[PDB]
Structure formats: C-alpha cells, structure tokens
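Enquirer: This is the structure I want to talk about, given as structure tokens.
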Protein chains: 2
Amino acid sequence: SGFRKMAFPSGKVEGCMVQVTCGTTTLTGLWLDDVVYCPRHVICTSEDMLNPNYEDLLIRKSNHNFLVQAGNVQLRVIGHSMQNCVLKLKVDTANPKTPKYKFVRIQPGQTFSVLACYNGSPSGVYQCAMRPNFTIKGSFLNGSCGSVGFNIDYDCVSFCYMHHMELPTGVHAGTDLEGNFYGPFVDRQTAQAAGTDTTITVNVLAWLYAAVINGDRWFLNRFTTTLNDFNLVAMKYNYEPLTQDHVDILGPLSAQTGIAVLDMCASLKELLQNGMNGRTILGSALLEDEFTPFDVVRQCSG
Amino acid sequence: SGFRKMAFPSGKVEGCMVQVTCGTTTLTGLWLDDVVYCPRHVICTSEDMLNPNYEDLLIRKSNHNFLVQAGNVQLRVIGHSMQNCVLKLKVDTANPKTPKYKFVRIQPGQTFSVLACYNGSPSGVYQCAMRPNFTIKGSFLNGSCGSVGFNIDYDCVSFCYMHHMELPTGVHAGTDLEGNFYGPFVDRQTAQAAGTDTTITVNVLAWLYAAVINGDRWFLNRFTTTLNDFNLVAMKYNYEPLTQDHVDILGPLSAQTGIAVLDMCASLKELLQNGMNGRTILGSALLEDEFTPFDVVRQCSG
C-alpha cells in the first residue's frame, strides 16, 4: 500500500545525456545513435535571445563550433541541422548505451518523468504533467536546458519533452524531440502568455480512486450526478470538461472499487463547492491532478 | 527556478537489483560484489510470519534453496549468513555493475531516494524522509520488500534503507543494510506501535527558505522570536524542538536570503497558530517537512 508521486527509473536515460557547448553557451543534450539533440538556443548569447534570427545565427556556426562531451569523452561532429527548435548534431561515435527508444508528442493531461540535468550531468528525477495550458511545473536551473521528459514502456524509452525556456511566470516551456513547442511558446526572451491553468479532471478522479483504494473514503458522499450538471460545476472551478472517454478510461478503477464514475464525480463536486474543511486526502490538503488513471493502476497493481 | 521533490538518478542502483526466491517466497535483493542482501523473511511463508523463529527456519534452508536471478541470469549461491534481519547470500559471480558504495545508518529527519522494485525489477523512484518515529511514507506492494533507499555523494552510492514490513497503520518499516531496523519494529506479522509522528522543524524551515528563494514571501511576518518561545509553540503542534545545531545548518540559507533563522521561526509560529487561511506555499496547502537544508541548497545551487 501507500501512494507516491513516482518517476520512472532513469538509468536508461542517464547514459544518453551529454554536454553541448557552442561558444560561451553550455547546456544538456540527448545522445541517441549517431545524433545529439539539443535546444537550438545553444547558439545564442544572452543578447541574441532578445530577438534571435536563428537561421542567420546558425550560419556563422560550423561543425567545429560545437563541443559535445559525454563525461570526459569529447565527441566529434560531422554534420549539423536545425529541425524546428532543436539542433541535430551528427557525430562519428554512436552512443553504445542507446536504449530502445521512440519520439512521441504527448497530450495535455498525460504525465512523464523528467531527468533534470546540468550541463549534461543528471541531477535528479521527478514526475510532471503536461498541463492543459501546455506548461509544466518543474525544477530547472541554468544548465538544465535540454533536460528531457520520458515514459518507459517495458523496454522502450519514449522521449516526449525537452526543456527550453523558463517563463517570467516561473513555469516551464519546451518542445517534443522533433523541436515543436508544446503550446504557443517561442524560444525568444520576451513576454509570453501562458493561458488559464485549468485542472485535469480525469486525473483528480483517478487520484480520488487511489485514495479509496488506500483507505481514505471520507469524501465519499450520498449523492450522485450527471455529466452536464457536473461539467457546469467543473467550468466554474476552471476544471476541464469531463467527457465520455474520460468515464471509459476510469472503468477499471470503477470496476476495482465498485464505485461508479458519476458517484465519484458527485464527491468531487462537493469537495469543489465546500472545500476540504481542513482535512486531507493521501496526505494532501489540495486536489491533485498530476496522476493519470494509468499511473494509479501501474502503482496499485504492479 | 521551480521547486520539486526530487529523487537521485537511479541508474547506479538499478544494476544492483535482483530477484531472490526461497520456496514460494520471492522478493527484491541487492547484489553488490559477490554478496546479495535481502530481507531475512524471504525464508518465511505467510504462516511463519506470525511467530517466526528465524534461526530454526533458516536451518532447514541450504544454499541450493535460494534462487537468485538478475534478469534471466540465475546466480549460484555458495554460502549464506543471517546478519540481524538481513540474509547475506554469497554468490560465485561478482556484480560487474557494482557501483562505488557505502552502507550508512541514516538519522531521523534525513532524506533518501527509494528505488521501488517488484521481485527484483525496478518500478519507480521517489524521495522519502526517515521520520522522527522511524517510519517512512512510501509506496510498496507485494514484491517491493527488499527495495532500497540511497543517497548519491558524487561517485558513491550510500545505501541507508531496505524495506521489510508494512504496518497495520499502512506506514512502512525497514532496516539499514546491516539488518538493524530503524525504530522499535520487528519482522513479525503482529501489532506494532509507531509512536507520535512529529514534524521535522528544521526541514519545514528549509522549505520556507526555498519558498522565499522562489518568490513566495507572503508568510514573512513583522515579528521575531526566541528559541524557547518558539519551542514552547513547537511542542504544542508536535514539532521537533529546534536546537542551535539546526540554526547553524540553516545559516547558508539565511546568508543567501538575508533572513535570520529566528525571523523565519516567527513566520512558522504564526502559520502554526493561525493556519494558512486557504493560501498555498510552493503549490502546497500544508507545511512540508521532507526537504532537508542540503536538499534545498542542492536543488537551488546546482
């Protein structure tokens, strides 16, 4: 028993992390086969970040301007290529520690593990959700840029995220491994609006199921509700609309606990309307939305 | 910026995790050099756990009764030895992936990373504190027993914890790697009292410093206080007494933020007495005590 926010084991990803240096700039890169992936703003000084013409900036750079190191092992670069907001540095040496891997673009509400690095050196690991407004609430310092988010499906590492920017807000923005930003964000040091940060309703419900599985059943009410009635309450509290697909995804958890989804929705309704009255659920005084149904079942079953 | 509960990278520990089977019982073991460490209750059936005579139970077992596997690689056992509550299974093959390592007994209030396994297979990683009552709030299922807690000091993995028991309470108990339980607990399926679960005051303060470093400064009050006056309030709310050593440990954080320890203590006093009034600190509606000063500085500096 017990329920913790839990990252995937990071070993497979640790052996892929390298230091990418270009001029004065140094950050973290991802070394897979004979290609190193990194934020394209590695070519930028601090002054360039205000209004960068990446194409023009990149043209001053040749292969030899990129120092790629993998812990005292300086790789050699034999070809470079900008793909959207990522640089792809071809190298002579293929990473012998390359895991089975995929590149995937993740959806809002889905979770992933972040291996936070500094200048190519793994520092630690934590679990994140891609929030509805396509930000994450991470922990990244100078050097962390190029730190990656991933999921592990049995043997395959699925890379979904690379960290690029910290907003003036403090929250974090990044790309998939093809270099496309999650959200409207750009790799430019300017004012950038993250939208309203809504809550992932299906996750909150998954978490409430986890709490019941773990013996916290106090919230369970004597009411029920419909989707419409629930969603009218959801919209009020900047919660995501709950759809039928959401209900279906929660079915296994419903089947395990013997609690229908709408019954659990009614519990959530009252919690939202009436608060927690100073009580806690799974050792939290807030409604938590960074656990997917998959995460709950993964941690509960095996 | 940003502040997250963060585990150490687990790669070094992943390559040490093995499956230990004895009769019907299977759990996780730690393979270091030519020795495998595991909970001694691996020799127990469910019936034995009620009132085990470990010495008598172990005598029925010979070397060949222990099946040690490291992912399709069945190790061979050439000597066995019970050390307190751990079994030490000597084997022919030395782990080639043995990291630089130490065994350390950790103190109450100190943190560590748990690599949660099932039957020798790493499942995930999260950060824990050894609580004042020598329990942890983990996540362990059947198979997780023998999962280990560790810290990484640059090159050296320092193993501090092995998971053995879940209490009827739900909270978790275990040993150091020499097999001595943290706390009064025994490896017997019986009713076992964990004491009053007090809060780690120096950690809470470390966390409050982290919050100020990250821009949450709302709690900061116009008062100050003494240690005695503070500790009289601390005792009331089952907080650990704050000592002078605690003050000294917080000095760097005090020096960074320009906020004296006692000034921060007065903030904490009011929070304890007046609550949070529905506000949050670092995205939490509770006072968090599982971040040491080291953890805060590690994550803030680099």
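Here Swiss-Prot sets the residue numbers for chain B, with the shown residues being 3264-3565 in order.
A Cβ is built for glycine as well, from the same backbone N, Cα and C atoms used for every other residue.
Straight from Swiss-Prot, here's the annotation block:
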type	residues	note
ACT_SITE	B:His3304	active site, for 3CL-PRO activity
VARIANT	B:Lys3353 to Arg	In strain: Beta/B.1.351
VARIANT	B:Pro3395 to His	In strain: Omicron/BA.1, Omicron/BA.2, Omicron/BA.2.12.1, Omicron/BA.2.75, Omicron/BA.4, Omicron/BA.5, Omicron/BQ.1.1, Omicron/XBB.1.5, Omicron/EG.5.1
ACT_SITE	B:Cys3408	active site, for 3CL-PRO activity
VARIANT	B:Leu3468 to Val	In strain: Zeta/P.2
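Burial and contacts for the listed features, if you can.
Expert: Residues within less than 8 Å, Cβ to Cβ, of B:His3304 (active site, for 3CL-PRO activity) and separated from it by at least 6 positions along the same chain comprise B:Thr3288, B:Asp3311, B:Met3312, B:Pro3315, B:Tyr3317, B:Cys3348, B:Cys3408, B:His3427, B:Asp3450.
There are 15 other Cβ atoms within 10 Å of the Cβ belonging to B:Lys3353 (variant position).
Taken residue by residue with DSSP, B:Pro3395 (variant position) is part of neither helix nor strand, so it is coil. Sequence-distant neighbours of B:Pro3395 (variant position) (same chain, 6+ apart, CB under 8 A from its CB) are B:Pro3371, B:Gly3372, B:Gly3458, B:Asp3460, B:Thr3461, B:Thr3462, B:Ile3463, B:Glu3503.
In this view, B:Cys3408 (active site, for 3CL-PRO activity) is surrounded by 27 other Cβ atoms within 10 Å of its Cβ, with every protein chain counted.
A simple way to gauge crowding: the CB of B:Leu3468 (variant position) has 27 other CB atoms within 10 angstroms, across all the protein chains here.
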Enquirer: Given B:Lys3353 (variant position) and B:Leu3468 (variant position), what distance in Å do their CA atoms have, once rounded to a whole number?
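Expert: Here the two Cα atoms are 45 Å apart.
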Enquirer: Where does B:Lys3353 (variant position) sit in the DSSP three-state scheme?
Expert: strand
